[PDB]
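Trainee: Just dropping this structure here.
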Amino acid sequence: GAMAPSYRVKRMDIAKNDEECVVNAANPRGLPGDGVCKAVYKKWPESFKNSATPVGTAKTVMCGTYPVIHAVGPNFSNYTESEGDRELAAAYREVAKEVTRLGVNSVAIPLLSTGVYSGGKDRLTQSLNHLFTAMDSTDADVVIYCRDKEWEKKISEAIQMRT
Ligand SMILES: [Cl-]
Ligand SMILES: [Cl-]
Ligand SMILES: [Cl-]
């Protein structure tokens, strides 16, 4: 475990993370995809061997000894708000199981279903709250990665409001 488990947020490419493992915002078919998924495919392409997994699940594949946790959030274009909310919560619970099983002291994680799977809606708070619900019982240092300047400020505020 980390000596004093924390949450932090950084605005940069998660392919440049300084953590012991990464969470990919994966598609169910293990395809290169776009956004975070394409950055992860360029950096860790070996981790896409048999990475296909259903919505609401996570599947870990090693790139060398570096673990890539492929977490499949729902595409809110296809799911109802109710069913999508359930699957987005479930993907983060499976990430927390994998992080615990791997015994890592730190993990880099993006906000699932906030980009091209958002169905055109701002889901920062919904996705971050499901991240906290799953990760709060883990003792890894969690570093959340984002690309937008306003999102960085809002994620940092949400972390600080609970400390
Ligand atoms: Cl960058
Ligand atoms: Cl997304
Ligand atoms: Cl972002």
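Counting starts with 1 at the first residue shown.
Note that Cβ sites are derived from N, Cα and C of the backbone, with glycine treated the same way.
Just lifted these from Swiss-Prot, have a look:
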type    : residues                                        : note
MUTAGEN : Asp13 to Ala (Swiss-Prot position 1343)         : Partial loss of ADP-ribose 1'' phosphate phosphatase activity
BINDING : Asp13, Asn27, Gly35, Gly115, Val116, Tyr117     : ADP-D-ribose binding site
MUTAGEN : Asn27 to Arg or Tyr (Swiss-Prot position 1357)  : Almost complete loss of mono-ADP-ribosylhydrolase activity
MUTAGEN : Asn27 to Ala (Swiss-Prot position 1357)         : Partial loss of mono-ADP-ribosylhydrolase activity; complete loss of ADP-ribose 1'' phosphate phosphatase activity
MUTAGEN : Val36 to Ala (Swiss-Prot position 1366)         : Partial loss of mono-ADP-ribosylhydrolase activity
MUTAGEN : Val36 to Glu or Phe (Swiss-Prot position 1366)  : Almost complete loss of mono-ADP-ribosylhydrolase activity
MUTAGEN : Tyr117 to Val or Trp (Swiss-Prot position 1447) : Almost complete loss of mono-ADP-ribosylhydrolase activity
MUTAGEN : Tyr117 to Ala (Swiss-Prot position 1447)        : Partial loss of mono-ADP-ribosylhydrolase activity; complete loss of ADP-ribose 1'' phosphate phosphatase activity
Trainee: Let me check the 10 A CB neighbour count of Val116 (ADP-D-ribose binding site). How many other CB atoms are there?
Mentor: 15
Trainee: Taking ligand 2 as the reference, state which of the recorded positions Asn27, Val36, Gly115, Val116 have a Cβ closer than 6 Å to one of its atoms.
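Mentor: Within range of ligand 2: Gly115, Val116.
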Trainee: Measure between the Cα atoms of every pair in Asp13, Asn27, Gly35, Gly115, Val116, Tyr117, the residues the record assigns to ADP-D-ribose, and report the largest value in Å, rounded to a whole number.
Mentor: 19
Trainee: Output the one of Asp13, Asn27, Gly35, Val36 that, of all these recorded positions, has the highest number of other Cβ atoms within 10 Å of its Cβ.
Mentor: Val36
Trainee: Which of these recorded positions has the least crowded Cβ, counting other Cβ atoms within 10 Å: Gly115, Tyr117?
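Mentor: With the recorded positions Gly115, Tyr117, fewest surrounding Cβ atoms within 10 Å: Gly115.
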Trainee: I need the CA-to-CA distance for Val116 (ADP-D-ribose binding site) versus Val36 (mutagenesis position), whole Å please.
Mentor: 10
Trainee: Can you list which of the recorded positions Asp13, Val36, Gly115, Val116, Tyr117 have their Cβ under 6 Å from some atom of ligand 1?
Mentor: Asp13
Trainee: Cα distance, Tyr117 (mutagenesis position) to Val36 (mutagenesis position), nearest Å?
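Mentor: Cα of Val36 (mutagenesis position) to Cα of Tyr117 (mutagenesis position) measures 12 Å after rounding.
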